[PDB]
Every structure is written in structure tokens, then in C-alpha cells.
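J.: My questions will all concern the structure given below.
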There are 4 protein chains.
Amino acid sequence: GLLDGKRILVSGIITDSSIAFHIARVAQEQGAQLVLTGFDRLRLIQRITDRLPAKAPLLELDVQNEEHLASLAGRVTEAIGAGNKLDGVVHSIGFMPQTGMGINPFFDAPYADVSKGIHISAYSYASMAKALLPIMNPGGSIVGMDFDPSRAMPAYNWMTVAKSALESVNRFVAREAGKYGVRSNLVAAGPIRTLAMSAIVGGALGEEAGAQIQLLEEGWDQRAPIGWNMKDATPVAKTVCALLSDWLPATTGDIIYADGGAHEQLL
Amino acid sequence: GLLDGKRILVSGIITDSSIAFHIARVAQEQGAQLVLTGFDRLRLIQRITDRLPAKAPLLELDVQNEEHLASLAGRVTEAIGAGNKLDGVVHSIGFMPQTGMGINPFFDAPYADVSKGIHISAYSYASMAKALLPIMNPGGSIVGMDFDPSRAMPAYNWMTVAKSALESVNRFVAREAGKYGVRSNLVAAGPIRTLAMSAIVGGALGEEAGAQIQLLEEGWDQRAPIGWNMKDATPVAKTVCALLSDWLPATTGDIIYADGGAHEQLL
Amino acid sequence: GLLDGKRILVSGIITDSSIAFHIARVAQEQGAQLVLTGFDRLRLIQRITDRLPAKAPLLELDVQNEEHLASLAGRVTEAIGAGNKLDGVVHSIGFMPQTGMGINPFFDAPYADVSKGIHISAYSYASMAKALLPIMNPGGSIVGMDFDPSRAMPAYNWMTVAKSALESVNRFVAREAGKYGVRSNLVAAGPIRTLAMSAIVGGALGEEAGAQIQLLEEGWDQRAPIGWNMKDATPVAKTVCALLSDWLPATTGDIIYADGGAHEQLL
Amino acid sequence: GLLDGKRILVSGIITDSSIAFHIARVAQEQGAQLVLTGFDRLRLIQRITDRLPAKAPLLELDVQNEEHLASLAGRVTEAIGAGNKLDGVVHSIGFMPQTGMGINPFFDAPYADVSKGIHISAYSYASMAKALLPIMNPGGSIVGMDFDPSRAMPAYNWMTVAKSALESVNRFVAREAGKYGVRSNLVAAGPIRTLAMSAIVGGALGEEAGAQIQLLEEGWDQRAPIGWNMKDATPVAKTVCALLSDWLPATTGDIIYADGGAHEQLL
Ligand SMILES: NC(=O)c1ccc[n+]([C@@H]2O[C@H](COP(=O)([O-])OP(=O)(O)OC[C@H]3O[C@@H](n4cnc5c(N)ncnc54)[C@H](O)[C@@H]3O)[C@@H](O)[C@H]2O)c1
Ligand SMILES: NC(=O)c1ccc[n+]([C@@H]2O[C@H](COP(=O)([O-])OP(=O)(O)OC[C@H]3O[C@@H](n4cnc5c(N)ncnc54)[C@H](O)[C@@H]3O)[C@@H](O)[C@H]2O)c1
Ligand SMILES: NC(=O)c1ccc[n+]([C@@H]2O[C@H](COP(=O)([O-])OP(=O)(O)OC[C@H]3O[C@@H](n4cnc5c(N)ncnc54)[C@H](O)[C@@H]3O)[C@@H](O)[C@H]2O)c1
Ligand SMILES: NC(=O)c1ccc[n+]([C@@H]2O[C@H](COP(=O)([O-])OP(=O)(O)OC[C@H]3O[C@@H](n4cnc5c(N)ncnc54)[C@H](O)[C@@H]3O)[C@@H](O)[C@H]2O)c1
């Protein structure tokens, strides 16, 4: 197994279409022992994760909660056993209030809303590294989920801005993590049909935004030399696992693109 | 004159070493009629700007103040005269609480501090465009000040993250501005010895941070094929003026580097 | 005038739709005194340039000819007068054999053809700098024409590869030029309907390539926040002039995008 | 094993310090069945590769030889057995005549020399893909070796230009390879003390170039958050193997950096 013997914390599961659900599944398939964290709806998350190939402890983590973050390392240690540390950490957490996305004008997002989204989507990558690095082994790996923000695009609006901050945060986390012998990287994924993504295509954030995201997805598959299947999160789960393994040991502060090769092609 | 007949709003003057002071001076030298905005210490700013080659109205603008932003367009119109619009806008505003910079550990910056810095340094670029676009002429130009955040670096910490967000904001502002026939760009400048920069070199944010910033500056000049003079803001003021002129009419959502060519050289 | 008193060498005029024709026209409009170089069809080029607002000496320059390059500085000095030097140099030269473009398979371009195209399109930027730097004044500016090659695209094939090499050459030329107090930069332009471009849209390199280039152009204008007019080379001529002026004095080894802002927008 | 059952062609072994020697070793350690290609000194290469953990057929391949390339697919099929195809291809080939590197002035490299280096170092990536794609399985992977050319640097000169072309070639190869269900990527490695690299540090290309390369290496390790060991090629061999595996299945036309994280850090 690719991750035999590794202890890995996976955040961000909320449904069975969550990217983190598939990261967790593939990780277990490859021999990893997991600890999960979940936000708010813990009964739902437990029920969802019962479907994973192996059992895994579920800890509550609201990334905006200082107390949750302060106690996290202790709770993880309790879950995996004193004297054991984590080898891997997956950050698969993102959020932006509706005012910062969709057909709501870019200029009309109130800073308080933008700031909440940047807190959850970018700052929390640093918050989690701070909480967990003291309990990680040398050779460890921290991975977060990215959506390539190097160009602006319709609809994504302030979430794209938050991803830009996240990529910058990642390079700083790499500096800190390096002192523990730990890597920090992002996986920039193509669009994936999660429940939220489907809602948006279905017009949940405005018809115009729905149409733009649908077009975005179609152009993505078209220019990807090996195609892109927005209904299949497995290729991104495998990529996250590659970064958690020992097979990219000299890569840190970096971004790995699991996007079908769309970002390197113009037409 | 390069800017003959143009009406230009310049924010960000606080002392005579402010980059915006030099932007304003060169702009006036090239025929621009200016409106200035200042934060907090208005008597100081008025006294400082009395030294500019021509007179210019000074309006108060706290970029975190909704009321200031809501009234800004009216106050500018009053200052330049009904029926006249702006041709140019300069955003030269940046701030990050001390906890987000220097030898204070990256992980120890509290989100409230980071969020204030991102508000002032990144979000406010959008806030100003929102306030001013309704009073800009086609062919107009909005320019903000950037410090290349594509790589992480010691000491700059969360301010670098804020610049990353700003570059992302700029690309979105370009989309909105385009509808008014207005461009939006950033000038990424080399390090400039402002009062704050001198304080930091002098150890104001920790000796270790001071030493790193001093080394950063020295390597900058070394690899710049035409050198870099951190004591001379004129080359960046000229670059900002180039973007306010009619001579880069097909450039928008972009970053122009006024850095001596340091960023394109490795050693 | 923007270029009052400047002596500028402009290569690359072959017809009145040549980008270099418009660079030359705008430069003269702004007070520059020009020396032109032309390849092969000198009688045609003289006849074409008679239409420029002012007269300008025409020197022959085949960029693949060592003798032409060896004698170039002397011939320019003769044309502008002993004791005078150039302030500006415009490289607007590009070529790729048909086998390296269009519907001819990428893999089927013979190296001899690719190498000719890279010689003319990339290496010659260095060849010209070598020839002319000894006769340039401090504060001088060398500018070449680029087409953004950071992503692959249909039809452009090996010409895109040649532009990639050119951008790399430019950064090295900046290093050498810096020793003379001279800048070196590229202008990455949007697609322009030159005679060759029209021929290709018209199917000259295959119907499939024609269709792709036409689609490329249409998407370009669509995502450009201020639009893109492929029939109007003036916005790029103005940008080249901005780089030849004294208004971007701290930019070197760099790329300025005159593309309507298309490259910074995804959809 | 990571590459159990995979048939992989590895070019570029010339000594036991060759990066390709270590790629081949790790690949065999992970269950790959190899076919090797070698240039010129075949007796030397056979003797060197006898030290690999398993036996592997050695085919001659001069990448500038049309006949070698024309017959390559047949010779590989003969070596691995009719009805079997390759799952992987490693391009670890690079060369630049001395005139294009070191203290020899950048401007003094004759085009014939530059063109030879670009032929071997960049064009041949396409030559090999053309030869081998007809004998690759869906899900296959082509990998080439890169040295990050995004910024200019002392000494590397025209080899850096050749790497720039190579990165561009890679994106085009991805387009062609995609039609076979095959990926194409580069690994951008940190500096590695091969025999040639040691010779250069030792002054083989000029004392000034030796000093610059030594400084380059030292700064590399310094800014790498997890360090860089130029004497250890294993971390890059592992990275190449990661790309040959099934664990980055949605990455193509891309560059993976195995550089200790040096390129994402400024100081
Ligand atoms: N779906 C896509 O097209 C796509 C593409 C690229 C990257 N991503 C990124 O992948 C990551 C996972 O998103 P997803 O698409 O799987 O959506 P998702 O809704 O399934 O998962 C997002 C998770 O973030 C959690 N979260 C929100 N606020 C939180 C907080 N305060 N504390 C802790 N957790 C919180 C939610 O509970 C949820 O579990 C996100 O960072 C997203 O931006 C998604
Ligand atoms: N100095 C450098 O090395 C350097 C390099 C690149 C970019 N920059 C950028 O240039 C810009 C100008 O900075 P500077 O170096 O001239 O420093 P400065 O201190 O002279 O100017 C910063 C200005 O921002 C203003 N400001 C802070 N909070 C504000 C708020 N709430 N509302 C309105 N204004 C507010 C201050 O009053 C001050 O006038 C900044 O964006 C800075 O990041 C500086
Ligand atoms: N047209 C576009 O869409 C576009 C877009 C971006 C960049 N560019 C670049 O702009 C530059 C000018 O091209 P253009 O579009 O004006 O086409 P053009 O045909 O009008 O000009 C190209 C010039 O290169 C010259 N040339 C070819 N081989 C030469 C050699 N051996 N020695 C000297 N000169 C030689 C030709 O004589 C011609 O004058 C080229 O580098 C081109 O790649 C063009
Ligand atoms: N050593 C480094 O610091 C470093 C760093 C990054 C990337 N790289 C790249 O890694 C690759 C391998 O280089 P290396 O460092 O292992 O050096 P090396 O000398 O060990 O290997 C280079 C190989 O290229 C082969 N070659 C040269 N001309 C050829 C031709 N005509 N046909 C077929 N093969 C030919 C040589 O025989 C040799 O086997 C190169 O592409 C190099 O640029 C090296």
C-alpha cells in the first residue's frame, strides 16, 4: 500500500460527494490509518463516514473556533495513542458567503463576508499547520485543496481571491513546516460536481452564474489533453495521496495540478 | 506633458518619503490636476502636500470607513467641479499590524489582525474602484501599488499574503472597470526606504527581521541588471504615471514591475 | 513628443499592415528620428515606408547573415552621423517555416525547419543586441515583439516554442544590456490581422488551423475586459513606444502585455 | 511495488552519477521492467548499467540521428516482445556546446552551437514522443528532466534558453500524447553533482562560472525549506517514478518541482 503505516488527519468531509470523502477512501485503500475532523453536523458526518472502507475517529473542528484549534493536537493524540504522531494532514476546507460569489456584484460583497471566507478558506491552512505540526513526524506531509486562481473568472469572485491568499499562505507554511522535516503543498483540482457545485449549476447563485460555471466546466474538459470528468473525484484523491506518500520528497510550498492538463493549454 | 488635462485622485500620502508623494509630484510635473485623499492625520498631510509643485484639494478617506467611501464620489465631484470626472485613480495604501510581520512568528498573527491588514491592503482596492468608477471617464486608469508576492520571504509574512490577495482583486477590478472603458493595473515596486522601511531596517520589528530585510534589499540591487536604488522612488513614480497615461492603452488586470529587473534574474 | 530627440532603429517592416510599420509611424509622430532595417525585398520596403510621416534611411538586414550583422553598427552610424548613438532598438522579426505551423502535425516539423524559425525568431534578438549595444546611449531601450507562449495552443505549434525561447533570450539580453545602462523588454501583443494572419484565417495553412486561429481571436476579444481589435495595431505600437520612452525606467528583462487584458482572465 | 508490471524506456545514462542511473535504479526497485537507450559510448554504458539491480536491454540512440529514431520503436518492440508496449518513457538527455555556457559571453555563442544544444535538449523530447507514442499503452507516462528556466542566471546561458524551449515543447507533446491516453510532464530538479557539474564547479568552463554555480547551489540549499543535497539524486529519481506511476493520473503538460522547495522562496 502507498500509505502503509501512515497516520493521516483528514478534514472537510460533509457528504459522500465531498472531495475529502474520496481522499479518505483512497487513503484507507492504500493502508493509511485515519483520524477525521468535521464541522457542525457531526451526526451527519459520522453517518457518512461509516461508509469508508475502515473505521476512523471523528473529532469536531470549527476552524474559526480558537478553543477547537487549541485542543486539537491533544484530541488527535488521544485518538491515535500517546507516543504516536501524524504523518499526514489534509486540509479540504473552503467556504465563501453567497454575497461573495455568483451573480451578486463583485463590488457588493461586504468585507465582513469576504473576511469570513478568507478566514475559513485561507487563514485556516495556517491555523491547522500551527495546531498539528507539533504532533507530526519528520517526512510528514500537509496538503490543502486549491482551485487555480492565477486568472480571474466569472462567478467564483471572492472565492478566487481567497484561493490566491491560500497559495501565498502555503508558501509560508512550507517555511515553518520545513523545520519539522514536514512538506506543505496544494493540489489545484479541476471543477468537481460536489453538492454545492451542482446547486450552483442549477441556478442556486443566479442563472447567469450557473451558465458561466457550466461553460467553464465544458471548456475545461475540451482543452484538457486527457479530458476532465467533473463527476469523478478519484483522480484528485489519488494526487493528494501521492503528496502524502514518500514519492514527492523534495516538493514543498508547491502546487500540483490535478486538472486534466487544462491550465497549460490555451485553446 | 504626459498627463496634460487629466484629473487624478492620489491616495496614500503620509510623509514626504511616501511613494504616493512622489507619484503626486511627478504627475503634477506632467500636467495632471490632482485631488488627494489622506488617512487620519490630515493636518500633517496638508502640511506635507503644501510642498507639491501645485495645490491640490485634500479629502479625508479612511478606507475602513463605509461612510467615507459612500460620500467619496460626491466629495471628489465637489472638489473638481460638477460635470468633470476623474481620468485616473492611484491606490497607494497598505497596512499590516505588527503581529503579522517581522520576527513575530507567522503562526502567531491573530486572524483579527490579519483581516485588518487584508481589509486595508487588498479589499480596499475594490472599495475604491466601486466608489470612483461611476465618476471616471472612458480611457481612465486605476493603479495600485504591489510588492511581488509570488514567492514567500522572511519578515513580510502576512503582508505578502495581503499582496497576493491584492493581485487577485486587481484582476477582478479589471473586469468591472472594463465596462466603463477603464483600466486597472498594479505596479510591483522594488523595496523603497520609506519611514516605515527605515524603522524596520533599524530593528523596529525585531533584529532578525531587520537583518533579513537589509539582506533582501542588497540582493535585489545585486541581481537587478540596471541596479536598484531603494532611496529613490522616482523610477516607480514615473512607472505609475506611464500607466495613468494613454501609452499603455491595451494593458489591464496586469502587473508592471518597476524593480530594476530583479524578479526575472535568479542570481 | 514622447520620443523627442531619440534615435531609434526599427526592424521588421514588410508591408503597411506590419506591426513595425505602426510602431515606426507612432514613433515619428512622437518626435523620434528613425533608422529602418529591412529583409530581402528592399524596393518594396522603401516604397512602403515612403508613407511614413517622416523620411528614414533603410538598411538591409538579413538576421541570418553574419556579414550583415557584423557591418550593421557601422552602417547605422553612417546613417545617423558619427558621434551619434541609438537610444532605441525595435526587434519586430519573426518567421517559422510552414512545416512548423498549421495543420502539419507538430511531430512532423523537421529540425532544420524548426531551427531556422528559432534562429530568426529568438536567437536574432540576441544577435541584434550584440550588434547594436556598442552604439547605444545609457538610458536606451531594446524592445522585441512576443506572443504569449506560456500555454500551448493549436496551430501556432513551433512558433509558440520559438516565442518561449525568445522570452528566455530577453532575460539574458537584459543582463548584458544592463552594463550599457540599456533596458531590454518584450511586448506580448494580442493577435493582429497582418497579411500573414489573414492568409492563415483564410486557410493558407489548412482549414483546421484557420478555424482554430479564428476561434482563438474571438475568445481573445471576449475575455479581454476592454476588448481586443485584431484590425488595430495602434494600441501595441503605443505600448512599444512607452517602453522606448523614459517612462518605464526600472523595467528590464520583462514582458509587457498589450492584449486587452485577455491573458489574466480565464473566461 | 510502485511500478509493478510497467515497461519503461530510460534514456540518458552515461555514468553512475547520471540522474537517469538513479531513475533506473529506483524504477527497478519498484518493480519496473526497463529498456535502456544510450548515446555513443555503448560499452561504457553497458558496463555502468551492469550495476543496476536487474538486467536491462541496451539500445543505441543518438537523438540527432533520424535512422536511430526511425528504427527505435521496432528495436524496443524486439527487446520487450511483440504484443507488449511501453507504459513509461524517461527523457534524461541534455547537452550544450561549451560556447553556449560558462564564462564564454552569451553573445558569442554561434547559432550552429546553440542549435545543436536546442536539438538535443528540447526538440528531441518531441522526437522521442513521436517515435514511442505508437508503442505506448493508455495510462502511459512520458517524463523529461528540466532545470527551472523562468529566470535568467549566470553561467547556464543558452542551456537555460534550451530548457525554456523544452518546457514549451512539453505542453505540445501533452496535446499529442493525450490522444493515446498518455501523459507528458517534466521534473524540474535542483542542481545535482553529476560528473559535468563537478567539472564546472572545478573551473572547467571558467573560474567565474565555477564560482557562480557554486554560489547558486549554496543559495539553493539555504532557501529550500527542507534543504537541498546536490550529492543526492534519489529525491529526484523518486519524483520521476511518481510521475511514471498511476498516482498523478490527471497531470499533463506540467512541471513538477523536485528542488527542496527552493523556487517558491525568495530569501
Ligand atoms: N468542487 C470543486 O470544483 C473544487 C475544485 C477545486 C478545489 N476545491 C476545494 O476543495 C475543498 C473541498 O471542497 P469540496 O468541493 O469537497 O466541497 P465540500 O462542501 O464537500 O467541502 C467543504 C468542507 O469545508 C467545511 N467547512 C466549511 N466551514 C468550515 C469551518 N468553519 N470549519 C471546518 N470546516 C469547515 C465543510 O464542512 C465541508 O466539509 C475546498 O477547499 C474547495 O475550495 C473544490
Ligand atoms: N516601501 C516599499 O518597499 C514598498 C514596495 C512595494 C510596494 N509598496 C506599497 O506601496 C504602497 C504605499 O506604501 P509606502 O511604502 O509609500 O508607505 P507609506 O506609509 O508612506 O504609505 C502607506 C499609506 O497607507 C495609508 N493607510 C493606512 N491605513 C489606511 C486606511 N485605513 N485608510 C486610508 N489610508 C490608509 C497610510 O496613511 C499611508 O498614507 C503600499 O501599498 C505599499 O505596500 C511599498
Ligand atoms: N500578428 C500577430 O498576431 C502577432 C502577435 C504577437 C506578436 N507578433 C510578432 O510581431 C513581430 C512582427 O510580426 P508581424 O505580425 O508584424 O508580421 P510581418 O510579416 O509583418 O513582420 C515580420 C517581419 O520579420 C521579417 N523577417 C523574416 N525573416 C527575417 C530575417 N531573416 N531577417 C530579417 N527580417 C526577417 C519579415 O521581413 C517581416 O518584415 C513578429 O515577431 C511576430 O511574431 C505578431
Ligand atoms: N545535473 C543537474 O544539476 C541537472 C539539474 C536539472 C536538470 N538536469 C537535466 O537532467 C538531464 C540529465 O542530465 P545529467 O545531469 O544526468 O547529466 P548526464 O551527463 O549524466 O546525462 C546527460 C545524458 O544526455 C546524453 N546525450 C547527450 N547528447 C545526446 C544525444 N545526441 N543523443 C542521446 N543522448 C545524448 C548523454 O549521453 C548523457 O547520457 C539533462 O536533461 C539535464 O539538463 C540536470
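Following Swiss-Prot, chain B shows residues 3-269, kept in their order.
For this deposited structure, the header notes the method as X-ray crystallography, 2.0 Å.
Note: Cβ is positioned from N, Cα and C throughout, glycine not excepted.
Pasting the feature list from Swiss-Prot:
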BINDING   B:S20, B:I21, B:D64, B:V65, B:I95, B:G96, B:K165, B:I194  NAD(+) binding site
BINDING   B:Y158  substrate binding site
MUTAGEN   B:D148 to G  Confers pyridomycin resistance. Has no impact on the susceptibility to isoniazid and moxifloxacin. 14-fold decrease in NADH affinity, while no effect on catalytic activity
MUTAGEN   B:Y158 to F  24-fold decrease in catalytic activity while no effect on lipid substrate affinity
MUTAGEN   B:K165 to Q or R  No effect on the enzyme's catalytic ability or on its ability to bind NADH
MUTAGEN   B:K165 to A or M  Loss of enzyme's ability to bind NADH
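Describe the structural context of these features.
T.: Within 10 Å of the C-beta of B:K165 (mutagenesis position) there are 27 other C-beta atoms, taking all protein chains into account.
Under DSSP, B:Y158 (mutagenesis position) is assigned to coil, being neither helix nor strand in the three-state scheme. Around the Cβ of B:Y158 (mutagenesis position), a 10 Å sphere holds 26 further Cβ atoms from the protein chains shown.
Around the Cβ of B:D148 (mutagenesis position), 22 further Cβ atoms fall within 10 Å across all displayed protein chains.
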J.: Which whole number of Å gives the largest C-alpha distance between any two of B:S20, B:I21, B:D64, B:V65, B:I95, B:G96, B:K165, B:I194, the residues noted as binding NAD(+)?
T.: 24
J.: In angstrom units, rounded to an integer, how far apart are the Cα atoms of B:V65 (NAD(+) binding site) and B:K165 (mutagenesis position)?
T.: 16
J.: Hey, of B:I21, B:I95, B:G96, B:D148, which of those recorded positions are within 10 Å of B:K165 (mutagenesis position), Cα to Cα?
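T.: Cα within 10 Å of B:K165 (mutagenesis position): B:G96, B:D148.
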J.: Check B:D148 (mutagenesis position) against DSSP and tell me helix, strand or coil, would you?
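T.: Reduced to three states, the DSSP call for B:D148 (mutagenesis position) is strand.
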J.: Taking just the CA atoms, what is the gap between B:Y158 (mutagenesis position) and B:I21 (NAD(+) binding site) in Å?
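T.: The Cα atom of B:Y158 (mutagenesis position) is 18 Å away from the Cα atom of B:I21 (NAD(+) binding site).
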J.: Can you tell me how far the Cα of B:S20 (NAD(+) binding site) sits from the Cα of B:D148 (mutagenesis position), in Å?
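T.: On Cα coordinates alone, these residues lie 14 Å apart.
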J.: I'd like the Cβ neighbour count for B:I21 (NAD(+) binding site), meaning other Cβ atoms within 10 Å of its Cβ, all protein chains included.
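T.: So the number of other Cβ atoms within 10 Å of B:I21 (NAD(+) binding site) is 21.
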J.: List every residue in the same chain as B:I95 (NAD(+) binding site), at least 6 positions away in sequence, whose Cβ is under 8 Å from its Cβ.
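T.: Set apart from B:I95 (NAD(+) binding site) by at least 6 residues yet with Cβ under 8 Å, we have B:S13, B:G14, B:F41, B:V65, B:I122, B:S123, B:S126, B:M147.
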